[PDB]
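Participant: Before I ask anything, here is the structure I am working with.
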Amino acid sequence: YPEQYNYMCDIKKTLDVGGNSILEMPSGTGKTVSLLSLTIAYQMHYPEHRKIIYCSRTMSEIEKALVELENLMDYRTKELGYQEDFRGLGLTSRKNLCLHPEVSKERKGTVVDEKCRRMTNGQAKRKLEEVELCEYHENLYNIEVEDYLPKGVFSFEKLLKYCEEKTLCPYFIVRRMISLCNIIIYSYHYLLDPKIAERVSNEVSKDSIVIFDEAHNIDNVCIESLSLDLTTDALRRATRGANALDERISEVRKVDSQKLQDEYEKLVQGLXXXXXXXXXXXXXXXXXXXXXXXXXXXXXXXXXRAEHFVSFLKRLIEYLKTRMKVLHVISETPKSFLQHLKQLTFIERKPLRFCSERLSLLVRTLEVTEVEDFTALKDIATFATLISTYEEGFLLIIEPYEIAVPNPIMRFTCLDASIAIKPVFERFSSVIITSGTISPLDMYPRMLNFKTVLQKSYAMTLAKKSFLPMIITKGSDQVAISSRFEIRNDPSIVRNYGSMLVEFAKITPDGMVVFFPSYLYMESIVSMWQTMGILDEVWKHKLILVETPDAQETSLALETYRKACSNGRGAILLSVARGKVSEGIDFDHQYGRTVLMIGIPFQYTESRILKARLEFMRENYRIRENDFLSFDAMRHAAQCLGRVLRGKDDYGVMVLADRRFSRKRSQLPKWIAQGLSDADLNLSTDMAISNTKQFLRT
Amino acid sequence: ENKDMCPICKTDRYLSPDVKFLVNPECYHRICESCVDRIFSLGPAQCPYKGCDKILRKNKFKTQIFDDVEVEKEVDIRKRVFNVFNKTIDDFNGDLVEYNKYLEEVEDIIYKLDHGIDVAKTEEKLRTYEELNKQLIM
Ligand code: SF4
Ligand SMILES: [Zn+2]
Ligand SMILES: [Zn+2]
């Protein structure tokens, strides 16, 4: 198609010249473009030069990229008849890419890597001075396994079944195949991870093309890289962890103190560099991204052992308990907090080097490690590494006392996001940035400063198949104003709005998905609604996303949606744009043909974080009180707009309330503003015009 | 604790706890105001904290935010010895090996003091404190 062909030419010229490009792709028709453009762009140079580094935000997009990559393999193998070196490595979740926890553990928690470290330590201990090896090991590093992938694609599911048949473990296959430089499909939380980005950065060996897919929550991921809430219980886990460290000190000092002195000599002689250069296949700890930290010559507590580290650690956690037991409102400057700490007790600005080393020493002296104590020690260790370094833009904040019991909390505020993304513009080039929910695309040259080119979407045809109306008059124009407050006002008006949702849902009974700015309105209309005929006549049942989302509940709600729409029933999907699961799988009538939006998206205000980042961005780009109520809400609404668009062969309609939507842009800017009662008949005609123009335009 | 803060005034929570609870550095024992004031007011004698025999002196008290007696003693002795040693063989030229070795010696001295060993090495550390003070006077 010519429209996507233009984006192919843009990707070509930006990959051949520019080092980074902001490309705006139309929603639903821009996923399969870059996947083939990158491969052909690799074949025109020479077959193995740059590799695809596709980055998504969810796992569903990773699976879609895997099956579409398989469509690329079949596409290139069915048109030429020649077999080439296949690519495609599926890097997914650790719990989903492991087989043993499904045989004995029967758990899908985040502690599967700890059990994997127990098995790996079992292998190392059966190869040194002596649990079993695991299920199958010692044959995952051979050439045959290194060639099972280039000869045949085994990614994720095919790798899970292939490992279940060939009696292998997929974790070491993927880990050993990161250096093979295949098409890696991982998420943003792995490229910028203060524990994963280092090893991945050391295995990919750079020199590739990075593809930022749906790059609209990049600031959200850079924010989520820090901010850890200290909620008084971590102080108890740190106290019990310090007691466990004292017991371990009594154990290593009781009988076996030679290994601690030998490793201590390894620290005095070769320091952290030798300690990390000698150990292989050993569990590591957290770090504030060593490539971004750039701090060498880590001295081990001014050349000291473990008793001094646990003494200064007890003093440090006691100082933390002292700083967390205060009045109520108090803000901290990370420099003033470090100076106050120095006034309480001298410890200098080197507890970072004192944590990254002592944690590894304790690991080298521990054989039975408790998970909660070690986890709390890793939390306090991260807090130390981030009060010792990284201060520009960092802002320690104490949560106020609001009952005062449920209160002693201390959160650290992260720094400028440009710093975190920075290394990719030295490691790499021609980083393609594609997103279908960006409008306007000027807040990415502004916020996050980087020199790039701007390419907007140039595809807009068959406007009769993309019904895009907006509702302004709700029959009284009183719910659009009351539906914009943080706390709802006049419950009777909200009940009238819900009645309007009952009338609208009754008018168009063909799959409805409703998005809310928060769960307060949902919990207010679901308690006592004075009506339920929509569930009793057209919808049979209603689908509600819990304010505390669950994986199995959401999965049963989505499968219930597909089966309900495949039985000719339909169901209303009351979800939150700010909640979990942003979806993205459409291209069928099983999804909501009509989508309802309750006003415009809103972010929770009256929070210390929004004021800290508010004044920070105010000092940075001077975009105060203007972009945090239109850019974020524009992205959250665009997440709902992207679900309506699903190819030109399909149709749909999305109703946006509130006049304030005119102040923001939108994908395909062709919108007509009228009432809701008129939109009922208008949609009643569109449900037939969309069915008439299909065979006429074909 | 809320159940022990003075052998006579161990439970003053329902009596409007408006008095502080001082701790003498030569006893490490909590005594409420109305008791300790009479203690050092009638003469420097020992407190009856669970049969305590160490003499409580007049004044020379301190406010405690409670960081355990071990860490409080280690930070008091830590600061005192840090002031006795001052900046000797530290920031004199910029060396990192001998500096970390001397810091290791100081922290080993503080370790021997907080552990006590056998009341023999700690006395040698006290003589080391007198020697360092004599070096700081000169
Ligand atoms: S070797 Fe594989 S199956 Fe065994 S614990 Fe590790 S990841 Fe799990
Ligand atoms: Zn008393
Ligand atoms: Zn006493």
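Just so you know, the numbers here start at 1 and follow the chain as drawn.
Determination method: electron microscopy, 5.8 Å.
The backbone N, Cα and C atoms fix where each Cβ goes, and this holds for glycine too.
Swiss-Prot feature annotations, pasted as is:
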BINDING   A:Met25, A:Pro26, A:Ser27, A:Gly28, A:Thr29, A:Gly30, A:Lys31, A:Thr32  ATP binding site
MUTAGEN   A:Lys31 to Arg or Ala (Swiss-Prot position 48)  Loss of ATPase and DNA helicase activities but not ssDNA-binding or ATP-binding, impaired removal of pyrimidine dimers. Loss of RNA:DNA helicase. Extremely UV-sensitive
MUTAGEN   A:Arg94 to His (Swiss-Prot position 111)  Intermediate level of UV-sensitivity
MUTAGEN   A:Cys98 to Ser (Swiss-Prot position 115)  Extremely UV-sensitive
BINDING   A:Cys98, A:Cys116, A:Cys134, A:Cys169  [4Fe-4S] cluster binding site
MUTAGEN   A:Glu214 to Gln (Swiss-Prot position 236)  Loss of 5'-3' helicase activity of TFIIH, transcription still occurs, has no effect on DNA translocase activity
MUTAGEN   A:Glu214 to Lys (Swiss-Prot position 236)  In rad3-1; abnormal sensitivity to UV irradiation, defective excision of damaged DNA bases
MUTAGEN   A:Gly436 to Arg (Swiss-Prot position 461)  In rad3-2; abnormal sensitivity to UV irradiation, defective excision of damaged DNA bases
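Burial and contacts for the listed features, if you can.
Facilitator: Around A:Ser27 (ATP binding site), the C-beta neighbours below 8 angstroms that are at least 6 residues distant in the chain are A:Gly436, A:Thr437, A:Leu641, A:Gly642, A:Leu645, A:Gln667.
Under the three-state DSSP scheme, A:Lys31 (mutagenesis position) falls in the coil class. Long-range Cβ contacts of A:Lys31 (mutagenesis position) within its own chain (separation 6+, distance under 8 Å): A:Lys64, A:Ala65, A:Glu68.
Around A:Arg94 (mutagenesis position), a 10 Å sphere centred on its CB holds 14 further CB atoms from the protein chains shown.
Non-local neighbourhood of A:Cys98 (mutagenesis position): A:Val112, A:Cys116, A:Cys169, A:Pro170, A:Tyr171, each in the same chain, at least six residues away, with C-beta under 8 Å from its C-beta.
Non-local contacts of A:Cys134 ([4Fe-4S] cluster binding site) by the CB criterion (under 8 A, 6+ apart in sequence, same chain) comprise A:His100, A:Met119, A:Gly122, A:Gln123, A:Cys169.
In sequence order, A:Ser56, A:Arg57, A:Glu61, A:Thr434, A:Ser435, A:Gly436, A:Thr437 are the residues near A:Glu214 (mutagenesis position), counting only same-chain partners six or more apart with C-beta under 8 A.
Secondary structure from DSSP puts A:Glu214 (mutagenesis position) in coil.
Cβ neighbours within 10 Å of A:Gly436 (mutagenesis position), excluding its own Cβ and spanning all shown chains: 24.
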Participant: Determine which residues of the same chain, besides A:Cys98, A:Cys116, A:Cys134, A:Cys169, have their CB within 8 A of the center of the CB atoms at the recorded [4Fe-4S] cluster site, and list them by sequence.
Facilitator: A:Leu99, A:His100, A:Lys115, A:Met119, A:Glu135, A:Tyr171, A:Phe172
Participant: Quick one, of the binding-site residues A:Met25, A:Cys116, A:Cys169, which Cβ has the fewest other Cβ within 10 Å?
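Facilitator: So among A:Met25, A:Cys116, A:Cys169, the binding-site residues given, the one with the fewest Cβ atoms within 10 Å is A:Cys116.
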Participant: Write down the Cα-Cα distance for A:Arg94 (mutagenesis position) and A:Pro26 (ATP binding site), rounded and given in Å.
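Facilitator: So the alpha carbons of A:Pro26 (ATP binding site) and A:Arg94 (mutagenesis position) sit roughly 33 Å from each other.
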Participant: Measuring Cα to Cα, how far is A:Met25 (ATP binding site) from A:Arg94 (mutagenesis position) in Å?
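Facilitator: Given the Cα positions, A:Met25 (ATP binding site) is 31 Å from A:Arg94 (mutagenesis position).
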Participant: By a 10 A CB contact count over all chains shown, which of the binding-site residues listed here is most packed: A:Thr29, A:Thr32?
Facilitator: A:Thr29
Participant: Sequence gap of 6 or more, Cβ distance under 8 Å: name the residues on the same chain that satisfy this around A:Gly30 (ATP binding site), in order along the sequence.
Facilitator: A:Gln4, A:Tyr7, A:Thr434, A:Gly436
Participant: In the structure shown, which of the binding-site residues A:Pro26, A:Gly28 has the fewest Cβ neighbours within 10 Å?
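Facilitator: Per-residue Cβ counts within 10 Å for the binding-site residues A:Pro26, A:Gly28 bottom out at A:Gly28.
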Participant: Looking only at C-alpha atoms, tell me how far A:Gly28 (ATP binding site) is from A:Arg94 (mutagenesis position), rounded to the nearest Å.
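Facilitator: It is 29 Å, counting Cα to Cα.
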Participant: Using the Cβ center of A:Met25, A:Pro26, A:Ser27, A:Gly28, A:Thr29, A:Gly30, A:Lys31, A:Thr32 as the ATP site position, which other residues in that chain lie within 8 Å, going by their Cβ?
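Facilitator: Same chain, not in A:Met25, A:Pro26, A:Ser27, A:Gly28, A:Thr29, A:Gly30, A:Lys31, A:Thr32, Cβ within 8 Å: A:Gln4, A:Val33, A:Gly436, A:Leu645.
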